[PDB]
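Asker: Sharing a structure below in structure tokens format, with a few things to ask.
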Amino acid sequence: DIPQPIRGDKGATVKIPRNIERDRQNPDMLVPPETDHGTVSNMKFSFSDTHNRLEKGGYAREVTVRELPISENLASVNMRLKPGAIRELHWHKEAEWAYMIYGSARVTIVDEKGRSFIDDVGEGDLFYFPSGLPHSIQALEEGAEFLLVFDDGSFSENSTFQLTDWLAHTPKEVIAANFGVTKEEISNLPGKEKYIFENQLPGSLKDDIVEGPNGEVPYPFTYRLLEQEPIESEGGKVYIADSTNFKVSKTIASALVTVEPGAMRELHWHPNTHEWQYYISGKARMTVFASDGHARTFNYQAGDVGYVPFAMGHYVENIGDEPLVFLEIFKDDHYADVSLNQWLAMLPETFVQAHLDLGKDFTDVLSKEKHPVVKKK
Amino acid sequence: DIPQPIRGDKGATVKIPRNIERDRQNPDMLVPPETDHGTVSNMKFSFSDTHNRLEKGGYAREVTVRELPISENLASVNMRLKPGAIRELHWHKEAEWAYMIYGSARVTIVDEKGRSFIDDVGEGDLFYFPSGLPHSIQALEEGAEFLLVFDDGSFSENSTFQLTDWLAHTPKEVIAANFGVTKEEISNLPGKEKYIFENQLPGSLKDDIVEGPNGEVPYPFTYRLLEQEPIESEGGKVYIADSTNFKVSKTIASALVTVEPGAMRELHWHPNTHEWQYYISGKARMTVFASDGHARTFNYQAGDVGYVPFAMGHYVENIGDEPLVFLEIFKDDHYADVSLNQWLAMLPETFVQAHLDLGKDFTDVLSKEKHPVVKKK
Amino acid sequence: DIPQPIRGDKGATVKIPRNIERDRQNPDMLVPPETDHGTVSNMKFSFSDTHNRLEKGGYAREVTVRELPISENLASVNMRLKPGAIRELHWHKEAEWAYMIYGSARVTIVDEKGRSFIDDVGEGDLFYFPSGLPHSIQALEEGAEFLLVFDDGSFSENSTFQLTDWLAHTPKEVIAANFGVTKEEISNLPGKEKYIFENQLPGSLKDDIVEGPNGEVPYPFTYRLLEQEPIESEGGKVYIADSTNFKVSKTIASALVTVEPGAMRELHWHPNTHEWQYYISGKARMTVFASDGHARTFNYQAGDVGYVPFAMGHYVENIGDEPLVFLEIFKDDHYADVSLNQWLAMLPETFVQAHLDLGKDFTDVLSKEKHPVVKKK
Amino acid sequence: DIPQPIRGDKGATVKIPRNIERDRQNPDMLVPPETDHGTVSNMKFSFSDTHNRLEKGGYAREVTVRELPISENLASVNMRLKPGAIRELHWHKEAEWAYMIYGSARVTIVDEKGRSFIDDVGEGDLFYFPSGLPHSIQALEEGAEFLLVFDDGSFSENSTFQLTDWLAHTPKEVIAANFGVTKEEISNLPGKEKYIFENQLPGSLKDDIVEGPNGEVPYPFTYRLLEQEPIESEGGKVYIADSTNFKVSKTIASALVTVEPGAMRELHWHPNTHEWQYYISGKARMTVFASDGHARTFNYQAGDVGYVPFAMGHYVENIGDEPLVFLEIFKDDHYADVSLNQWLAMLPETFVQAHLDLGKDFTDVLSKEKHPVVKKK
Amino acid sequence: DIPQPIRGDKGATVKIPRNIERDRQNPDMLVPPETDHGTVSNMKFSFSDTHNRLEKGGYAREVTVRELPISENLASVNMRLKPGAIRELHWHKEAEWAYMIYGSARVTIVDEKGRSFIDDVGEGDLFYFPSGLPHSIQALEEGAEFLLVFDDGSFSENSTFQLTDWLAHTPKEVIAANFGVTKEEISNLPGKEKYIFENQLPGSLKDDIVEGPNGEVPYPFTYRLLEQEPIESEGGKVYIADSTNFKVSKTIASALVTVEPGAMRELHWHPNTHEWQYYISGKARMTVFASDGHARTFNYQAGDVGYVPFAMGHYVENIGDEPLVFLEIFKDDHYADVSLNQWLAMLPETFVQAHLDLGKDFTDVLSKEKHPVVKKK
Ligand SMILES: [Co+2]
Ligand SMILES: [Co+2]
Ligand SMILES: [Co+2]
Ligand SMILES: [Co+2]
Ligand SMILES: [Co+2]
Ligand SMILES: [Co+2]
Ligand SMILES: [Co+2]
Ligand SMILES: [Co+2]
Ligand SMILES: [Co+2]
Ligand SMILES: [Co+2]
């Protein structure tokens, strides 16, 4: 049927032309909980509402601070590559973190000491490129689609540094003198960037490996997140990757969260930094508690970006009949949360009861072990 | 008698209605030293000039960047609790540092790993809560009055995150699902925050201690400052607590300084960061030397906040007949100063004489040992 | 007696060393009204808490954004001159408005067309100097003390442009070529600025007037504020000067308000801009209403600066037994206010009743005429 | 002859009065490479275009963010001292790094623990003073001329903290009480700063050394850069000093680069931070590649400051017949670059060929060893 | 000969490699007047130090806030066109003012009511294009070279809105629907912008004029500056154009100043706004007096930009043997200045004497008429 912004005796039918589809995707916004209050920034933006850059070989679209101004420290690109297609050799000012949602791809990277790392990634794997280090992505036989996250909200991926672009804007005399070749020998350099371009499939990983007088990199730039043992609680699963296990990932900590229907990521906050979210699949609502009696609830589904400013209280509730699967990203060297449940369980029961005006029947259910995802009884 | 802004042949009597009381509290402002020069920001604000928030169980008032704009990195709350009264369980974005001026109180804190620390503090003790970590304060039988310092000037304590406020702005369905209880069971949750509230006195410390599967915290969140051996020089005493002795205090370094009458905190500066001051008792003047021939003198007494921007030269002189007692606060992992006296004592005497146009009779009195507080002969 | 921050069952006695004199000056800050709520910036500062610059012939002290950061658009100097003493010929980037509180002075100004205006100002008169136009102030037989207001909060009086300072930092060859004289004829130029200097009394005003070829200025730069007919209401008087009557005063609108014991400047706000206040004599309290359930009360007396950000609700109550006299200053081309009383009086009484849940007995007292100052019955 | 802004069919003769000398110093600006494109900030400023402060004993002139706004993190002073002349004892907020271009000088420094270090420096030596630590420079028998670099673009050296200035603006009573002497004994203190002043030559280094109860400094504050073994490639030499070899230099990394005629600093970028440059001798051009098809070429010669924002591609080409010698400065704890040549040499040749549309004849010349300076064949 | 930074006993010879040619251009910077003091921003930049954009038909180079950061409100382009060459139809956010230094050009503009103005401008004429109004410039038989000034310092000429660029980035279906034509009829549209392009000479002005239904523009967009009567004084001429005579020039006031050898633009300041300068021919020095004892002298010659922040004192002295010709530009609706001479001449002579410690022999030379340019006697 047709939803209306009505809650008990409050609200009214909509009398003007409206976007009923979007209203149906945002039931907790058209009709917020009575417990919402006050001004809170927007914490939700869909990749479907962004310009998609189409190239021969795939596409790329972004959610940055220009779409979602609350997220000043983190931005993201949803990138797709056809089989064999190459995201051109390049670098940026920002560090890059990635999750492989679909397919597989080969990455390259050269570090500051001239050492190369080349590796394949599959679904559920991560990669991380430190700031300034040059890299590439090439999709294998199935193609690839993945999420890139960059540690500056102002990022733009029409504005990174491309190999062929650099050369196209360096005097020919200089390129020739740099390499010890003639101007003639470099006459066929492309006159513009490629960005994404089609290419034949690469050979075996084993045959791409390049040996150097500087040795192997000390830590890999890929990580098999789904092959780790998750934190398992009743209604779901949590896989964490930060700089304590994925060693190179110094500026980005991540978690992949799965929430079964009827379950929720429990009430908690982060005492370290802001949370940036991407919703891979499913449907959720989350209330952000902003202090001083301020709270706003948001709805999310596949393709949405979410956000929770530093230290604000939140939960993520599955409100659909399918699994809810989302990433949590933090610009920091480690993941950390404080669980509301565990916090109160570790305090004297009389003290908690004095706060909450509730009795022993509440404090008895408190648990001193942390269960990030909990399921309704 | 009635003081006038007159110094030698300079200045004149006041001919308009005036605040004679305040003028008497500020003799070095109504009549600055001839050596003051140029524009310098205000470095002085009284808690008596702030709004006091009164609650059942005590009060709290603050000096922030909105009162004292030079102090952008540090703000402070003067908080008072009646016996048994509780400063409600809460958290903030800022780290918190505290000094117990009067009475005693019990604190609680839970860290990111779910480990609890509960302890009593008495006069002269400190506590420190890292950013984001939740905590509480409850005054014991004498009540309590203490100074809180927060590591962001923009702090406001009507704007921290309260337990009952968070719950009051979370949908009931969500609270019930989070804990595995019915909406009925949480029906009596307060509909608003408490902030400070009255409560019966707590039992023994020994009986409040809560055991956990995550073990004890690695370092205590309280510190007995007055039980340490002070640096002792002729006219006073200095007790320092930074992250090298009070291990958890990573973002705040402190010193409690006592200056006998006729004595002064010697000429020095800090090569690391800004100094924030609180005057516990007594009366002082301080000249801040701001470079480029700029200097301004300020007066201080009990209840005043003071400040010295990064690297500016200063001293703190007791100008009353009682002990002068004040705190120095630094947003850094350690205390450090450069003493003017010791600096010059460690340089060739001819070199110093060449600078100062003074002879061997001056350089002979220079001391290579540091005496933070010196007494007039 | 000794005031305590106690109101019924709220609050507690002060247990730490305190500023009792300042507490007596701020009773509505030590014990605010219970209707106060939430974070509001400081709206109060005393000239007695500022460094007084003393010179041969008088003094100058200032309240600027460095003292009162809410006041970004307006700054003030309290300046005193002994008989005959001269505030040196100078100019600034800011426009300058002034109120003569004590004595009398001669002012000079030259405009952009090379025309001069020279006039005497006594108690209750104003002057106004448009931005960048050069001027001077010289006290007459009685000396002078006055309040200067500048239309930028970042103002400093140590940093305006002084005549002798300009000449001291111009090459002697250039000064010589500028006036067609030799270097020797200007060798006695002061090597530095004077700022304020002693001098004999000037002669009669009529013998100082300088005629020239560009004619008289079109509008005077002085105004006799107390010689106008004030708005008189039950408990006081209001004298207004803005660009509509004091024609040159384009960037500053002003009002002098007198409030008898037991009276108040009524509840109102300004739809145009911020209010800057100076308290000439008497004792006051004001609550600033900041919207969204935020309000904060402040106390003021002789020598205090006050402030009310744009559109915020306020009243100014006399809480002493002597008349309360203050200036209201606005950076705009006219004075404007909305009176709470007059506003409701101009609406249908039943509409007002539906809002306030009061009856005809309330709406019957509302007045359609504006009475800016009302007296307690 | 007379150069014109003409390149092939583009540009035109200059028809207005012009600066032919400067045009001759900037041939790649009057006539940029065709490969330049788009808006790029200015990356070049000459010390010859700055105000020189002359004192008895030498001079000092600066290039700061007020001259070169792209350089917000780094500023520089070119300072000259006559034999025996002393740069007065002082300190700043910024850390200081220096290179001795001509002559020799003695430095002093006292650290936070009261330990002194006194040492001589000669041509090609460096010194580094951590922020806030007080120091001095005195030229020996040949005099001295050197480059100072400060780690804040906003630096000004008329605004650092001078010993005699501090004392000149401290009340005499306070100075006397600080040292335990009479006001009489300090009567001859200078009434103003000296900054740079003449003085007789110092005695032996051995006789200036001052012994302390706090021991020797753990790491020296001077460094003999030219006595280290340089990285040697075909057309030049690179000497690097960062915090890994010059231990105290925590915030500044440096390299001195020598480029023979016909040679160039190869194409590279820095993945860590911005580059600041000083051209000691010779003549160069450099193209800064700013991403998104933006590139601008600049010319440089002795006395010029240059700059390369974080991660932008660049090279430095000798375009004269003398050696090109320049400093590269980075605000970071280590030097790091990525060499374009080595980057591509460490990747599969087919992959590189696919990017560049070039064959095996290009990829064969790629070198896996880094040669910072390369010479034309 | 070889200039050295030596003035009497102050300064020393330059011991490091140096830019002797630039030093010869800046003698009052290598050896400033002793009356100079303190930190002042750079007020000088050369067009010769900027990247010259070369196109078929001419060139464009710019001085913006990225070159001269003190100039935040005004930027400039030196543009050259060959005979018949066209600066492509375009518009910008900034208003545009121009002075024709060489040759002649045809300009077009269309206003907000759809009315067109087309006119020819020769040497010494101005044009002005209000913000956002579309225009073009086309050189006549001689070619043209001119100075453009834009009322925002952040301007870039690579980033204005070009006709063909707009069409190139609009969907072909939309362009077709916009004009009621087919996609094929617009297939020959340029695929990119032209910016500057060659073209045959236009015909007579009379045959270019386009009549339309909205009528003639009310005020012309060109002005014959050199055909007005200048202010003539002893050593030169001043021609002023602002909104009072050149009616459309609402945001830019201008003056062309000619100063004979041995003459100077007298000591004055502007009470309204900043001054931006361009030096057309000749050689000058100017001291900018910045208040508080700060002043700095700069040298200028043909091709230089200069600046004087709001209200700062200045003069412009011809220091060569040829006439000195420069533009003064102000972002305001009128030109205004206060003359130091005229100012003092309009005050009582004894008041002036008391300030300057000079006698009647000085005040007797003061002139009540403004002479903007004075000649050395
Ligand atoms: Co990338
Ligand atoms: Co979270
Ligand atoms: Co707290
Ligand atoms: Co200190
Ligand atoms: Co004035
Ligand atoms: Co008002
Ligand atoms: Co230094
Ligand atoms: Co480099
Ligand atoms: Co244009
Ligand atoms: Co001028």
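Here chain D follows Swiss-Prot for its numbers: 6-382, in order, are the residues you see.
Note: Cβ is positioned from N, Cα and C throughout, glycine not excepted.
Pasting the relevant annotations from Swiss-Prot:
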- D:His95, D:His97, D:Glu101, D:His140: Mn(2+) 1 binding site (BINDING)
- D:228-369: domain 'Cupin type-1 2' (DOMAIN)
- D:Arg270 to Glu: Leads to a 20-fold reduction of CO(2) production (MUTAGEN)
- D:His273, D:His275, D:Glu280, D:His319: Mn(2+) 2 binding site (BINDING)
- D:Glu333 to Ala: Leads to a 25-fold reduction of activity and a 4-fold reduction of CO(2) production (MUTAGEN)
- D:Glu333: active site, proton donor (ACT_SITE)
- D:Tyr340 to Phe: Leads to a 13-fold reduction of CO(2) production (MUTAGEN)
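Could you place these features in context, so I can see how deep they sit and what lies close by?
Answerer: Counting only same-chain residues six or more apart in sequence, the Cβ atoms lying under 8 angstroms from the Cβ of D:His140 (Mn(2+) 1 binding site) belong to D:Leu94, D:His95, D:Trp96, D:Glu101, D:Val112, D:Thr113, D:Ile114, D:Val115, D:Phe134.
Under DSSP, the residues of the domain 'Cupin type-1 2' (D:228-369) split into helix, strand and coil as follows: 21 helix, 66 strand, 55 coil.
Counting only same-chain residues at least 6 apart in sequence, those with a Cβ under 8 Å from the Cβ of D:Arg270 (mutagenesis position) are D:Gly241, D:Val262, D:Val264, D:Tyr320, D:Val321, D:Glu322, D:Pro377, D:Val378.
Spatially close to D:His273 (Mn(2+) 2 binding site) yet at least six residues away along the chain are D:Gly318, D:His319, D:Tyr320, D:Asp342, D:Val343, D:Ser344, D:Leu345, D:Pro377, judged by Cβ distances under 8 angstroms.
Sequence-distant neighbours of D:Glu333 (mutagenesis position) (same chain, six or more apart, CB under 8 Å from its CB) are D:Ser259, D:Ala260, D:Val262, D:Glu280, D:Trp281, D:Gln282, listed in sequence order.
Residues within less than 8 Å, Cβ to Cβ, of D:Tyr340 (mutagenesis position) and separated from it by at least 6 positions along the same chain comprise D:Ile245, D:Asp247, D:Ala258, D:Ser259, D:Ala260.
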Asker: What's the number of neighbouring CB atoms sitting within 10 A of the CB on D:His97 (Mn(2+) 1 binding site)?
Answerer: 24
Asker: Given the recorded positions D:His97, D:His140, D:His275, D:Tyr340, which pass a C-beta cutoff of under 8 Å against chain A? Sequence order please.
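Answerer: Filtering D:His97, D:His140, D:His275, D:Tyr340 for a Cβ under 8 Å from chain A leaves D:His275.
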Asker: Round to a whole number and give the Cα-to-Cα distance in Å for the pair D:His275 (Mn(2+) 2 binding site) and D:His97 (Mn(2+) 1 binding site).
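Answerer: With distance taken Cα to Cα, D:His97 (Mn(2+) 1 binding site) is 28 Å from D:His275 (Mn(2+) 2 binding site).
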Asker: Report, as a single number, how many Cβ atoms besides its own are within 10 Å of the Cβ of D:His95 (Mn(2+) 1 binding site).
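Answerer: A 10 Å sphere around the Cβ of D:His95 (Mn(2+) 1 binding site) contains 21 other Cβ atoms.
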Asker: For the recorded positions D:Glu101, D:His140, D:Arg270, D:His273, D:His319, D:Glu333, which residues show a Cβ-Cβ distance under 8 Å to chain E?
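Answerer: Of D:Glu101, D:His140, D:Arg270, D:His273, D:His319, D:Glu333, none lie near chain E.
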Asker: For the recorded Mn(2+) 2 site formed by D:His273, D:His275, D:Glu280, D:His319, name the remaining residues of the chain with Cβ within 8 Å of the site's Cβ center, in chain order.
Answerer: D:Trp274, D:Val313, D:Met317, D:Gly318, D:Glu333, D:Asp342
Asker: When the number of other CB atoms within 10 A of each residue's CB is tallied over all shown chains, which of the binding-site residues D:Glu101, D:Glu280 has the maximum?
Answerer: D:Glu280
Asker: So which of these binding-site residues, D:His97, D:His140, D:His273, D:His275, get their C-beta under 8 angstroms from chain B?
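Answerer: Checking chain B against the binding-site residues, the residues within range (Cβ-Cβ under 8 Å) are D:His97.
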Asker: When a 10 Å sphere is centred on the Cβ of D:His275 (Mn(2+) 2 binding site), how many other Cβ atoms does it contain?
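Answerer: Total other Cβ atoms inside 10 Å, all chains included: 24.
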Asker: List, in residue order, those recorded positions out of D:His97, D:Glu101, D:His140, D:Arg270, D:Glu280, D:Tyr340 with a Cβ under 6 Å from any atom belonging to ligand 8.
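Answerer: Checked recorded positions vs ligand 8; flagged D:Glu280.
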Asker: Any of the recorded positions D:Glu101, D:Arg270, D:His273, D:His275 with a C-beta atom under 6 A from ligand 7? Give them in order, or none.
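Answerer: Passing the 6 Å Cβ check against ligand 7: D:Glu101.
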Asker: Under 6 Å from ligand 9 by C-beta, which of these recorded positions make it: D:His97, D:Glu280, D:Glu333? Sequence order, please.
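Answerer: Checking each Cβ against ligand 9, none of them comes under 6 Å.
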